[PDB]
Amino acid sequence: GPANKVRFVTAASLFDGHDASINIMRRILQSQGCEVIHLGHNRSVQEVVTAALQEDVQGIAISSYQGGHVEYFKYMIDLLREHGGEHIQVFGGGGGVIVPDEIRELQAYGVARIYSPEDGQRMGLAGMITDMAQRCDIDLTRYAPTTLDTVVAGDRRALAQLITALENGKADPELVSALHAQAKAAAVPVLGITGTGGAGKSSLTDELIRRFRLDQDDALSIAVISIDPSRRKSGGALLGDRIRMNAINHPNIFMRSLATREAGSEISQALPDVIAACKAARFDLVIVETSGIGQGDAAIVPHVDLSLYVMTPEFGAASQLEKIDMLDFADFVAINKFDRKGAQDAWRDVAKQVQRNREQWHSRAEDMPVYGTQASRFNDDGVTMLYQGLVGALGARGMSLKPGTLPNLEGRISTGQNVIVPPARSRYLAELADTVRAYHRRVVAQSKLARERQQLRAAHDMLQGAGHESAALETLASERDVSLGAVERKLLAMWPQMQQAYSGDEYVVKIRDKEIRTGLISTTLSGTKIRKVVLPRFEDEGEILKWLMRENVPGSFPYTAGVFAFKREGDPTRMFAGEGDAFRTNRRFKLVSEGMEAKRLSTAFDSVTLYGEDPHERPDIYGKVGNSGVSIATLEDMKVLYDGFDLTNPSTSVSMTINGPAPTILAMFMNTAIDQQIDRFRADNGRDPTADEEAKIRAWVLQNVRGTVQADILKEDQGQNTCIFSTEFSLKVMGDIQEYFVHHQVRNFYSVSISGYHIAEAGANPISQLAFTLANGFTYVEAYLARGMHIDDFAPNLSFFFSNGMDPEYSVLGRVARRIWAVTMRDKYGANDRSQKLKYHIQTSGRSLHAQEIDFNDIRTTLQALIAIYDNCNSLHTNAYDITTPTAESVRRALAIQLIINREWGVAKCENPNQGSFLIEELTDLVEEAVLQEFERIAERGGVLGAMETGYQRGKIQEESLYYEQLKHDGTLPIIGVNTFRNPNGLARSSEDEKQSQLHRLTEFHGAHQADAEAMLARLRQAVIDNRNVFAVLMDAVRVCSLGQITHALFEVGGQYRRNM
Amino acid sequence: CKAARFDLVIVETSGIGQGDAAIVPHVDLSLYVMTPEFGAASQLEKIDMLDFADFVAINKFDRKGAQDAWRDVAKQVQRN
Amino acid sequence: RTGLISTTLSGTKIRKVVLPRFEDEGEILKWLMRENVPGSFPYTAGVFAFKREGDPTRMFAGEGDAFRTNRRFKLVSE
């Protein structure tokens, strides 16, 4: 029970994906009656400190679930003691990450308060909350400014103390009326923004602020005040509107979040005084967001100079406008979230209604200053049109403003252009599932017809063999012969030869002009001859054809037995290695790639690079520099990293793991590949290669461009929820660079990486993982199809990665996926078979893999590998902790297992370990049906776009985790070594000097490009404004810009993700 | 209405806001009507009358997301 | 009466033994003559039609004199 209004802040550290615990914590806090401004996850320390200082909050709540917090705590304490934040309480708690030794270190350091897991369990959360709240009983009235110097200068701390005085009424009322007089002499613009809270008005304000920043060159002093209703029961409120604001990145731009603090009134009673304070604070513009509005309230309109109303297409009947007197006084009206149906009709109706109200029959209703807009889509045309209309109104309102530097885009309606998804394309998933059903139906029908024909045939033969002359038999047989389908009859016709061709001990293939004859006989120690693939030996043809249609031989559509007709011959020991600087990594490569014919390198990076984070003098990342991955600053670092390794060699394979800035790294890789050849030719000639030599190098690189990239932006959004770029724009860039590749006929490189590894590690049931992956891949196909690209051109290069768990579902799941994939390619699009064949990678179980009794987990992994061997996996992966070092002991065990599979298993010499079992096919079909059902469920939910928009997969993983953990705790789930058979008896760091050297290299790169930095910025902005294929611009910018600069520019353009959910 | 020996009395409220719950003490039971479109789920913290509505109805079940709306609102009132 | 349905974590119904669903009867008879259900002649699929339900910890134990062996059994067969 605080005497005053207490303000608290909860937030998560940078690079944090898990915030549900802090979410429930903040729920309890606001339930207690605490006013909290939460900033979500991955928030800059400087940004959070600035926000807290400008908002003048009383307490700070911290949840540190990822470690490394100590730097942030120390820096924040130093800054608070530096900027008068010692009296502002700071509280933290992050579970068991803080070791009790670390707890003692923090306590002796001088931390305000750290909550131990033992303390959290014993004392309880409510008691701690009450203790803190009663502890925050501090008087801020002594902090109120006594003079007018701070107010005139614009000290927003002084203005916040003034707001507190207004709340307490302790301000000198004569001084307040004098402030009103000063505002009357000032008269700076005040914009009233009216509409429902959280509808997207924050995104609109963010985009408009960004537009004004770019047009007027960051020259606007913007003061923002938000008033929100107070929960009459609790008395507190969560000021969750500043959180969506991200374009406030300017010291002279200020924002304040406030409550109504009135039991009956929905607005603050001192709001005009706040307006006068902002006007006298020498702010070039004041923007106000209203609270939850009713029907006939129009109190804010006379208190502001311009009125802006926010509306949505959903408003009920058109007669609901007959009761909105607020709209009778709204100077500007905008229809928010134009993505829903009927929006254009409603716009026409409202325009007609306004025309009737104003009796302006001589004017055009569509020309009225009311626009329909969709806030979620970036670069919205209606947003630019409304900004232009606002500029025109300000000119009409007599606003001395700098001339517009932006092109004058015409119109009044956002057209939804650059919409990757075709609006109608959507329910494609149900279409595909129905196609699968129809394929099954047709297969059954054809099998039945062919069986009937065969039965009639043999019956006639026996009867004609019995001597009886019956002409009805041949007529009836012919009735089925024409009924028999042509393609099936062709497949029916092929049975005798292939049956005989594979009956022998050796298969011969005269390929092109040469011949490929390979023996088919395998011999055991007892001398028994083993055919590698043995076919069913049935007599009746109906079931034969049914099998063939449903299950062909390997290498035959739909490649159910695998894509490759015969097993690959052969040690693809993947060389995954990377840490520290270039020198250590190159030494390690020399260790691994010493005298190796085929270079198969796998490259990992630190999250700082994986997040595209520029190295910074802030210690927040300093402990993370060179940790768990190589931090790259410039192209030369990569070129040195690739010194002495002939990447143009066809046996040289490199697999790098990054998703977001991956095109930038690929551009750098192209630079390195070209530079190697150019420098070699220059040394070979003692002269610079000419433009003809440049074109020759270009064509040669296009010929020999080979590589693998582990990029998947989507999966970060599914499990980390840390994505920063709009996935729409990211996939647009993906399409642009893919278009470059097609235009450049890139044929040997691989950049797409679709996986379920984090999906599987999330605890996702395999069926859902499969279905979601299929949806994502086919939506990618549609997007590329929405790009007007031939399906067959890029499908062969499309890649997949899977993780294999324990359930009996995993037994055939890969085969089912292969079977459905081919028919999806064939029926819907009919791309060439080379596109229809699937390539994939398989990973063992990681979710069931645990340090708790890993010894038996190894034997479980044996079972895991069993199926993938029977499933004939083309690529098997065993997870590496690279956390503890992935020691060579595990690799020794895994390679031993692989060799045992390859040789020691005689059953492995067969190539059809699963064909025949009725259990197998029944499991297959039931799994098929279940996957279809899930597809229909997601298709019925508004497609992948809606499922991601609302968080469908979030609920999926939540339910799966809850059910699994309940089975685990109940003991119903039997677990070896945990729930059963209990035991009767029972870190790489880089020197800071290396980081400083790399930082010096990067700054020298900046110093090499500081004079030409303006040219690079202009080039970037030219790429930005036209919304073209940026990679063309990126091809040269990478040579003159660091990746951190690129990310900064991408965030500056407005591509930053706003936590608006 | 009560003294007129009327067996059941029905009242339709006028325009409402976020926190006003004035009619609830003036009535024996409380009923609210809502629609599937709700913007963010945080707006439930704005509806103080939701903490006191004896009954709630989600009109126009036709729009998408209404079922997940049921799930989330049911969880929210469960926590309430 | 013994249930034939088995349930997995995903709730999938599993029949412990599933016969072929062939259409022709000749190959059906061929199989039945060559392979019957468990508990049917010639019991290729095992004598017991249904799997034994159950802890076969065989106590292999003997060494030394009678007294030491009996103490060992006391340890094992307590």
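Just so it is clear, chain A uses Swiss-Prot numbers, and the residues here are 22-591, 593-904, 907-1010, 1019-1093, in order.
Heads up, the Cβ atoms here are built off N, Cα and C, so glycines get one too.
According to Swiss-Prot, the adenosylcob(III)alamin binding site annotation covers A:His39, on the basis of experimental evidence. If you look up Swiss-Prot, you'll see A:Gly219, A:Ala220, A:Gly221, A:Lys222, A:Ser223, A:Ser224, A:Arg265, A:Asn357, A:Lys358, A:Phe359, A:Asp360, A:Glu973, A:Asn1092 marked as GTP binding site, on the strength of experimental evidence. Among the features that Swiss-Prot reports, Mg(2+) 1 binding site is placed at A:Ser223, A:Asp262, A:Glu310. Taken from Swiss-Prot, the feature domain 'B12-binding' covers A:26-156, and the record attributes it to experimental evidence. Here Swiss-Prot describes A:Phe598 to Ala as a published mutagenesis experiment; the accompanying note says: Switches the substrate specificity and enhances the catalytic efficiency of the isovaleryl-CoA mutase over the native isobutyryl-CoA mutase activity about 4000-fold. Is even more susceptible to inactivation than wild-type during turnover.
Locations of recorded Swiss-Prot features on the structure.
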residue	record	DSSP class
A:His39	adenosylcob(III)alamin binding site	coil
A:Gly219	GTP binding site	coil
A:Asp262	Mg(2+) 1 binding site	coil
A:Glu310	Mg(2+) 1 binding site	strand
A:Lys358	GTP binding site	coil
A:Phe598	mutagenesis position	strand
A:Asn1092	GTP binding site	coil
Distance, A:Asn1092 (GTP binding site) to A:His39 (adenosylcob(III)alamin binding site) (CA atoms, angstrom): 17
Cβ neighbour count within 10 Å of A:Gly221 (GTP binding site): 22
Binding-site residues: A:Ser223, A:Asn1092 - member with fewest neighbouring CB atoms within 10 Å: A:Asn1092
Proximity to chain B among recorded positions A:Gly219, A:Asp262, A:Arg265, A:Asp360, A:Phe598, where any Cβ pair is under 8 Å: A:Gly219
Cα separation, A:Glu310 (Mg(2+) 1 binding site) to A:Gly221 (GTP binding site) (Å, whole number): 12
Integer Å distance between the CA atoms belonging to A:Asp262 (Mg(2+) 1 binding site) and A:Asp360 (GTP binding site): 22
Chain-mates of A:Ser223, A:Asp262, A:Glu310 with C-beta within 8 Å of site centroid, Mg(2+) 1: A:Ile214, A:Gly218, A:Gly219, A:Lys222, A:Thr226, A:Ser247, A:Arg263, A:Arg265, A:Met266
Distance from A:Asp262 (Mg(2+) 1 binding site) back to A:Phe598 (mutagenesis position), taken between C-alpha atoms, in Å: 45
Among A:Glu310, A:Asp360 [binding-site residues], residue with fewest other Cβ within 10 Å: A:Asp360
Distance from A:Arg265 (GTP binding site) back to A:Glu310 (Mg(2+) 1 binding site), taken between C-alpha atoms, in Å: 13
C-alpha spacing of A:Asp262 (Mg(2+) 1 binding site) relative to A:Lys358 (GTP binding site), in angstrom: 17
Distant-in-sequence Cβ neighbours of A:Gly219 (GTP binding site), under 8 Å, six or more positions away: A:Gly261, A:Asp262
Residues A:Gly219, A:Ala220, A:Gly221, A:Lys222, A:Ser223, A:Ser224, A:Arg265, A:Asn357, A:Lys358, A:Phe359, A:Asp360, A:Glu973, A:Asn1092 [recorded GTP binders]: greatest CA to CA distance in Å: 20
Residues in the domain 'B12-binding' (A:26-156) grouped by DSSP into helix, strand and remaining coil: 69 helix, 18 strand, 44 coil
